[PDB]
Amino acid sequence: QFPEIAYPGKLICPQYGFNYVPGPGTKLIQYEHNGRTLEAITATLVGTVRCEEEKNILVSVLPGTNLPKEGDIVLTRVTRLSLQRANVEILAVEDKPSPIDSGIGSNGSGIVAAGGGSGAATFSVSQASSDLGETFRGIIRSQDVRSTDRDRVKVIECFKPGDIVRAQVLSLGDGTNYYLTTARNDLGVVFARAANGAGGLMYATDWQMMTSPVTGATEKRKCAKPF
Amino acid sequence: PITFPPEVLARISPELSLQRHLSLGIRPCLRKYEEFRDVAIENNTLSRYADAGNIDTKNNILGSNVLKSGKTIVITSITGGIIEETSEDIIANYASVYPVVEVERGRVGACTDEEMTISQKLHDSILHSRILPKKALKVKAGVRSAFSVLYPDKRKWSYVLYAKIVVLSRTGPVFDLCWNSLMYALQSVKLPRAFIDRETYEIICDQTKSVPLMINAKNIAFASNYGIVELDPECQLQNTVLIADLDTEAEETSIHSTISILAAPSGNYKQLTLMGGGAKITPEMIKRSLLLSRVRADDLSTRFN
Amino acid sequence: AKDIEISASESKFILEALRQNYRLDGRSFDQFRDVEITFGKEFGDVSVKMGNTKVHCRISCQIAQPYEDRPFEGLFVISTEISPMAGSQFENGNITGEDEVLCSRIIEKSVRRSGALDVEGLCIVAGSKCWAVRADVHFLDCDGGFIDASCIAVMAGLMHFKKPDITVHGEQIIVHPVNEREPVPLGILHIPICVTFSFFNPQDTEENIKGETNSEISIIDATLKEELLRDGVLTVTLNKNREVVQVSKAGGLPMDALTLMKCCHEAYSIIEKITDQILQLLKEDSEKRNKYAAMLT
Amino acid sequence: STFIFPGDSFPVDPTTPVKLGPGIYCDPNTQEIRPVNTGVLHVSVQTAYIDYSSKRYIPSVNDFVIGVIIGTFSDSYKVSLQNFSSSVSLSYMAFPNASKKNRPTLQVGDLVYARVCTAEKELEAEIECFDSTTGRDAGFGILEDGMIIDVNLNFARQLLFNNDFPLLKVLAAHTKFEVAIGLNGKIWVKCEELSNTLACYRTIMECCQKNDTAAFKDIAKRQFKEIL
Amino acid sequence: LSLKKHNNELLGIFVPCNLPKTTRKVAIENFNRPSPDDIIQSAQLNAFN
Amino acid sequence: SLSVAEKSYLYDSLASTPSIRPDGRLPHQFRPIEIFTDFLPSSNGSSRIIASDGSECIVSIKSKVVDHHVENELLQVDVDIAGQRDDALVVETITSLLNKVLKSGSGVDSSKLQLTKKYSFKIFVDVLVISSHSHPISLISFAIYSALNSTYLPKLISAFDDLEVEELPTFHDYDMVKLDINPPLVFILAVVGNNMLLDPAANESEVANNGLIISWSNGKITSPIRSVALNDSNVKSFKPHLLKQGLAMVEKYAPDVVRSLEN
Amino acid sequence: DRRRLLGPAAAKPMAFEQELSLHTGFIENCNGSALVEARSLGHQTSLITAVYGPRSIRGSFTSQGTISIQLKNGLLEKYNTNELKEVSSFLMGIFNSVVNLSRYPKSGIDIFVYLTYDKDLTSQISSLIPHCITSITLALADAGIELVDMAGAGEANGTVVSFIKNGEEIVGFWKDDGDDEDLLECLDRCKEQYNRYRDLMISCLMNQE
Amino acid sequence: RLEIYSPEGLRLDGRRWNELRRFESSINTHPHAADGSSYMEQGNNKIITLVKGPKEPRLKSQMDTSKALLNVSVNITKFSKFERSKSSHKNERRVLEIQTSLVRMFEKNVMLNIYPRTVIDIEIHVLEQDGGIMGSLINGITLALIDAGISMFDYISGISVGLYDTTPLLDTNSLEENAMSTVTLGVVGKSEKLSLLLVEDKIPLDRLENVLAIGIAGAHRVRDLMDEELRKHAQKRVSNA
Amino acid sequence: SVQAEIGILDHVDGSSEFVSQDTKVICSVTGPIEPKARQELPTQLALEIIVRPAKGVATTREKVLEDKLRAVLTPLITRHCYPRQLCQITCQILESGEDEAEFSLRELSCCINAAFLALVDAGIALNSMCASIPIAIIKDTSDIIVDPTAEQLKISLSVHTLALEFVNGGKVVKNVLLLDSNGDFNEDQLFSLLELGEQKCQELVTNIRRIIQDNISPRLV
């Protein structure tokens, strides 16, 4: 019978019993016991074991009783716009903040960017991965904003700098940027402010409209569906 | 319904989170408006005189303190040096301590703005509070002759004090915690006795004998901070408020009017900082902050041993 | 951006004007700019103006310990850090760049290595106590020629400074207040002054390297527009005793040796006048202070 | 008509609708009209604006500017209007009678005279080498040879839009010349002889250094006598 | 316990405090109709089987 | 840099019974080298090693007179590698290992550095690596071994006992004494499957499972022994019997290497 | 120093078996953390470790993750830079064999160890290595990073050996000074310590859910 | 107190007033490490020069679309003198000044405009040092650049002249450099045009032209020696291959 | 009284020079310009602030001054008018006017006034006007002194810096931008100090308005 709980280094099952295939949180490792070769699936995480049929069976370990990848859902902030694409920064990967520490208060008083202080010029490049407050970056091309009429899309009629956007990962890209898409009904703008971030919050009214409550002014966005 | 976890909401829209929490009478840190965090300390456990009968001989630490407040931990240690001194209530008759502050946030490199400003402000506030007189650091050196040392019940020397402060698990501004930890560590410092054997005179510290550090005990003060927020009608769930002991990401990102106080249990004040970059600051809020800081200092002074 | 952009029209116009013996500001090829020197309230506070270039200098001193290797001398240091105040093309912290390093080395060789200051007079107690002297140069506005202005400002500030009188009382020393015992000046051995030349090629590289004629052009004390288009540069330091303190030509456009000697001979006439002007200004300042002190009796 | 400071009371009846010009801000939170610049307030369907002194140019639609080509891309040029500023873009199809076979032949380092056509707040500004509003092509294009002079913005506006400003008339009494005026703070001149161009450059620089328009003639006479 | 009984409003999307029920119903009704991509994708089925 | 197919082919060749190396060498066979000594006249000793793949190292030996009561260590090594920072991890690791192998009691006879009852010679070892393509610990060790066996020191001619009355040490102005100290050697090994390899090449290091560093001195294995990763994409664990095999291999084949470095 | 307050220039410094406790997850602004505290007759040690990542990295595309380890002193500065860096390199060599680095392309993982407390109640850095390995293993498991096995270590007479797979495999070997002919006894003693440390680590992970 | 220049016209090492030290150079000494290399011996000086490039730039920031970028690095070892140096010389202002001077010298001579979007790197190692090191650096760079097959206009030769009271001495050593002022020159081809002129100590104004002329003649002789060595190596290379 | 001059540098957008007794500061402003990628903010203007001392090199003493200047200047500027642009502000102290080993409040006030004047000269959009004064309380007498000299600072008990915000013709106080008190004081002293400082700041801002109008008006038509 299969184990109920797992820790790193714990053997789960052999390859046959049905052909077993390692999923997330598991690995296949060679073992030598009593002078004979052995194959087994080994857990790599602390959690619980569940197997689903996909005969071929996939064995996975799920934490409980990260790093963005293709197919993931992310929450981003718009940084720059042009005629061909939008630049964003990733704030959360599947309802988990990324990074844990955003670096607030590290540069003193005022309103400063993460790399806009004195410590940015003295970071040890060769002894670490990145500096305090750095995030993953992504790019949304105009042809990826929607699935239809992807040759007449106007970027400034869809997003504005400072908006919060829900997107999905398409590719790992290069070492600088991921590639993202919003071409689905549940992807798009979730939070926005009037007067390009100087006013109050707006609420979604239609598939392509948001409204300011204090003064009944309207702007054009690509609204993600609420509820 | 579409819903975000509290950490995600604080990351993506801190102002809305703060406005929503306040309309219910609570804070994103899950406290009341005028409620402080609890404090627990552990004095003089890392020093070379921690055990009165068994003195460590490989330890050069003269005083120590460990402080815990919420989830934040502060460790303070004090060392010493000696300098040859060649050549009222006025500030020319007072000394200070030289601190170095490290806040662990996952970075390797030189100091940030936060660490440098905190160190400088600690030094300056120690100097301005008239806590450490210059005559309290004068060395009464002895002489060793055939070998024994005779102390007096030429040249002149003075003590020099250094401090090292390490902050772990930071969640907000940490100046008050560092100041309070250093105040606790200063009241437990012992100074080693010193003796002597173009000229070369070498002064040597005694291995086990020491004398206590004499400071103005009536000038000791304790720190607290406050914030002022203006309520937004469209964000309230189904006028200004005063908030004490700011913490967590949502509060530090959205609040730009703050008050800082150093208050002594005698009844006077040693420091006051007003910075209005947000809501308007009125005299009533200043008076309320002064009263609250007085109560907090009274609590922190008479709480241990 | 931090890049200063020059169009082709401006370059062509300036080079063609140089071919016809014209400068934009109306000077001749061998004319130096006018120098204004102003002294502050404290000793060692000097302002120097050269057309549109502005430089400020300050001198200060304090007690220190001599080096173990050299126990009979004091300490002297010169600091020149540039800021975006003089222009947005300058970084805030940059002491490793080419031009900053070159300027620092030239000033160091002209002033500190030449022994213009008497550092043996800074010793108080041999082997234990001495004076440490600082020179701080502040660059306020750049229109070319920071090296010459810096040299003039440092020398004038050193010749204007006075330090408090002290006495040795057994083992320790006593530093008297200024309102008591009349502070004393420093000893200056010679006065060095720097001059900078700029070179332009009105032909191509082949004519410069393999040609028989020598048609290169030399001007003195270039402005910001001129020095952004030059092909070479030369700095020479001299004093009134007809001594070459230092010469620096670190690469650039190759120049015939006779032209370089002619440049070295042209610099001397300028340095003589500059030295006389500095001495006269110092004398007038001293007389003004003495007259005011007499009138305040 | 009156001198005003930031934070002062705005002397306009709230009932009457007035279109807002430079120097006046509408608060996005309180919907209040307040001045943000220091200078003289002019009130003329009526328009109000503040005239203030400035040196750093900010692009605005329908302005005449002079730029420098600093880079060539696959479909457009990269153009600088002022040192240390963000660059603007000039499209290959923004020339008269332009097609995919009639390509422009500008190089890095050329001077151009153009008009601002797009100045969106969230994007990069664009310029064109022909007046698309009217279809007129009056002096737009490359400027060959000549010399460039830097001035402040008020001086350039006075030269371009005021016909009672006496500088061009006093300059025309000494020589024949060509001129182009950019509102970004640039003046281009050219004469047949280099000495005349140099005299014009010196006269313009000295006149801009001063504030009195009655001394222009003496300055011009002295400068044109200097060159012999 | 206050947070537990006040979820779905403390951690939800932004809806203004004083929103009449008519406006809320109109907003909800709009999103229950095909999006611009839906209409175009519906017609393209006959072309690309 | 190698591709996946190249690495698979090379690993299949190396992890076979018997092993096949890309150049056909035996598991214990070394590659040819060239040695030059005594070419820096201003030093007490010097050497230069050139490897067959372009690797080159230069060593210099210099001395100084010190008080051997205040001074604790009489041998100091300083390492410089071209293209690397002075505070790079590999540079400091090599510096630490090389200072450990030449410590006071390690087989190095430091009694030959003593002059007068109060003073002694302190030896400075400076290493400059011009070009390298793999971990250069054994190349530097061989160069140091070659340089130390051709070193000459000044000859003292002014007293030996100075405990009571001390005179300044004085030396003969022309004569010198050859230093006959006993220097060690350091070897690096590669683990590829179930095989052990001596003197691995650059391409063999890119597929190795692990590595070993073993010291040798006058017939015996010496204290400094480490396990080292020669790459980062193929490092794995190994069974304990491979350690004993490597120790035996070094014990067996070290004496032949000693004879190759003589003179 | 322009960034620190170091005081006057002329001043001079003053011149004058094991029981364990393991806890994880107590630092808020990092991904994983652990506290290791060991006591015996004549020694006492405390350690804290923290893990940051996976995080973005500067440079070109990399197909697998990168690990960095930083060692810092605590209270007393008992070790210099060179030996700390050598120990860091040894630890990085060990933990490149147990982390599933193929799972984290173009990202970095940064590990910090603080040497808080070390007192002699009755050759000194070698005996500290096993506790560092235990702390790093616990913090990596706490942060949710994939590990193929639980790594431990033991120390015996200047020799440190690190094991996986119930002590049948070696991921690290260290030897300074000591006896030349003593190899089997060192292996047996180190394995004996490793088994106990492994039991305690698994119990700590299983209980504190 | 020594006889720097004896009444019989002899210097301390036995040379006369207008004689060069022994000059030996080698070309193509490190074929596996660089495109061009040289080994220079001038008296007791020993220098290794390596030329790498033209090649792809490491970073996309250091790319120029009109010409190549030239970099020079100089390493002075701790054992290059009789007394061992206490600390490293890597980041001293003097070394940075030397590197900048060399780069600015050779920018005007190399035809950098025919190698756009490339980088050329020069790495130098000084093993022994006995006076007049700047001229030796210049000569080594010239030889290594020519060995790499990189286009240039002409040779550049370095030389040093010392002035002892009224007597000019050519190609001074360490003993003479510690007792008098010296001048360093860089000469182009067989002309009178100077690429470098460096005077660091005091010299009378009315005594500089004679020193310049003596240095120019010495540099012409140095250029002749370098050309002879290069031609001999080329003849040997082409004779058999 | 105080002396102020406007527009004295040639290669910056705006500049000024403020003198008060023996304290002298010169300031320059350049912006809006293109920022570095790591300084950029998506929706508003970014600031870069530098302060340089009269003697020596810059240390951690100047970092605190930069922090306080940044705190004062941030709410004054209409930052949302210049999205993802940069403004550089540099202050050079020429004469401290006090003993730098103990006090730094006169330099802070002079820097605040000089920076405001340079911002007005450059043409940056501003929400309102500002003024700043130093205050001290003297021993024995316990008198409150506005604009103390260097001799009065050596016998003081507490030192204060006050910066206020004025609107509607310089007659209405909008907020307290900065109050920085160090020493020993009670509540009555604090509330007397604020009342005196408000009047002194009002007089100073009226004087500043007159100076600005005198300097700027000749440049316009």
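Chain B is numbered as in Swiss-Prot, which gives 14-100, 121-179, 185-191, 206-249, 269-309, 327-393 for the residues shown.
For this deposited structure, the header notes the method as electron microscopy, 2.5 Å.
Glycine residues also receive a Cβ, built from the backbone N, Cα and C atoms like all the rest.
Less than 8 angstroms from the CB of B:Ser162 (mutagenesis position) sit B:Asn290, B:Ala292, B:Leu350, B:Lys358, B:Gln359, each of them six or more residues away in the same chain. What Swiss-Prot says about the mutagenesis result for B:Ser162 to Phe is this: Interaction with RRP46 abolished; when associated with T-246.
For B:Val212 (mutagenesis position), the same-chain residues lying six or more positions away in sequence with a CB closer than 8 A to its CB are B:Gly93, B:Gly94, B:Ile95, B:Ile96, B:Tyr131, B:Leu170. One mutagenesis experiment catalogued in Swiss-Prot, B:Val212 to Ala, is accompanied by this note: Interaction with RRP46 abolished.
Cβ contacts within 10 Å of B:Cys230 (mutagenesis position), excluding its own Cβ and spanning all protein chains shown: 24. Among the mutagenesis experiments that Swiss-Prot reports, B:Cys230 to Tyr is described with the note: Interaction with RRP46 abolished; when associated with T-274 and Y-276.
Annotation of the published mutagenesis B:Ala246 to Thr in Swiss-Prot: Interaction with RRP46 abolished; when associated with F-162; the original residue is retained in the structure shown. All protein chains included, B:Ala246 (mutagenesis position) registers 21 other Cβ atoms within 10 Å of its own Cβ.
Taking the Cβ of B:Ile274 (mutagenesis position) as reference, residues of its chain lying under 8 Å away and at least six apart in sequence are, in sequence order, B:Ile95, B:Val172, B:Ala174, B:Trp209, B:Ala246, B:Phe247, B:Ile248. Taken residue by residue with DSSP, B:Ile274 (mutagenesis position) is part of a strand. For B:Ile274 to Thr, Swiss-Prot lists a mutagenesis experiment annotated as follows: Interaction with RRP46 abolished; when associated with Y-230 and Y-276.
Over all protein chains present, the Cβ of B:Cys276 (mutagenesis position) has 18 other Cβ atoms lying within 10 Å. One mutagenesis experiment catalogued in Swiss-Prot, B:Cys276 to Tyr, is accompanied by this note: Interaction with RRP46 abolished; when associated with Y-230 and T-274.
The two recorded residues B:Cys230 (mutagenesis position) and B:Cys276 (mutagenesis position) have their Cα atoms spaced 29 Å from each other. In the three-state DSSP scheme, B:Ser162 (mutagenesis position) falls into the coil class. DSSP gives B:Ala246 (mutagenesis position) a strand state. Applying an under-8 Å Cβ distance to chain G, the mutagenesis positions B:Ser162, B:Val212, B:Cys230 reduce to B:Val212. Following the DSSP three-state reduction, the secondary structure of B:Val212 (mutagenesis position) is strand.
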